[PDB]
Amino acid sequence: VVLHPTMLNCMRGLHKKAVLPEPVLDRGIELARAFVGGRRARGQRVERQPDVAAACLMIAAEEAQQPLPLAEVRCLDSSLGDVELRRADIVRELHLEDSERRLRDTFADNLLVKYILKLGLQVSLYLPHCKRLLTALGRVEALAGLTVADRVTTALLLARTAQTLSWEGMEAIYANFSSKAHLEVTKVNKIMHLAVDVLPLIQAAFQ
């Protein structure tokens, strides 16, 4: 199965900017060939090839427990569209429902670990704590609508800047995190301002 140049170029470019391991790209290529080969054999149009590429890469990255959240994908390539729809299409047509359910269950931990390692922080300290912060955040009404990735970002930055560990420059910290995570600093500011405003509610959920 020969993939369209735009499909390959997008995947290679995004994989490069994400600083992902080589065999993740190879897995991304394999998923795309199978999906594209499936569609071609049934006479189905392959729409939005760059988005299909991103989605294949994300499945691959999650399988290697090096998750690539959508917020990062949009920050690395601002032109990509409805990547989530394509991911659902791939999962369904390649029959990956059982694997996808496992990926969804481990996504939060694996992203936490990824960010903790990127920030030069100690996993054995931050992981079990930020995990508990994560659970707390989901029980806070004002924070409904935050994505899993938004909650991971919030839990880590709260643990790093809001002294939440005692429950058991600031712009420069958010900016450094944002660069290292390949996230939009303005989106991180917004999520944090929302979480910081409702700080005592997060604490009560935590305790």
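Following Swiss-Prot, chain A shows residues 94-261, 275-313, kept in their order.
According to its header, the structure was obtained by X-ray crystallography, 2.3 Å.
Cβ atoms are placed via backbone N, Cα and C, with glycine included.
For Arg135 to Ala, Swiss-Prot lists a mutagenesis experiment annotated as follows: Severe loss of SLRNA gene transcription. Listed in Swiss-Prot is the mutagenesis experiment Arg138 to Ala, annotated as follows: No effect on SLRNA gene transcription. One entry in Swiss-Prot concerns the mutagenesis experiment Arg179 to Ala. Its note says: Moderate loss of SLRNA gene transcription. A mutagenesis experiment is reported in Swiss-Prot for this position, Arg194 to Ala, and the note states: Moderate loss of SLRNA gene transcription. One mutagenesis experiment catalogued in Swiss-Prot, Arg195 to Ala, is accompanied by this note: Moderate loss of SLRNA gene transcription. For the mutagenesis result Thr292 to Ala, the note given in Swiss-Prot is No effect on SLRNA gene transcription.
Secondary structure at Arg135 (mutagenesis position), taken from DSSP and collapsed to helix, strand or coil, is coil. For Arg179 (mutagenesis position), the spatially nearest entry among the mutagenesis positions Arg135, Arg138, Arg194, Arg195 is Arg138, judged by CA separation.
The separation of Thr292 (mutagenesis position) from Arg195 (mutagenesis position), Cα to Cα, is 31 Å. Note that 13 residues are not built between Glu261 and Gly275; their Cα atoms stand 25 Å apart. Across the structure, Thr292 (mutagenesis position) and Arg194 (mutagenesis position) are spaced 31 Å apart at their Cα atoms.
Between the CA atoms of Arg135 (mutagenesis position) and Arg194 (mutagenesis position) there is a gap of 26 Å, rounded to the nearest whole number.
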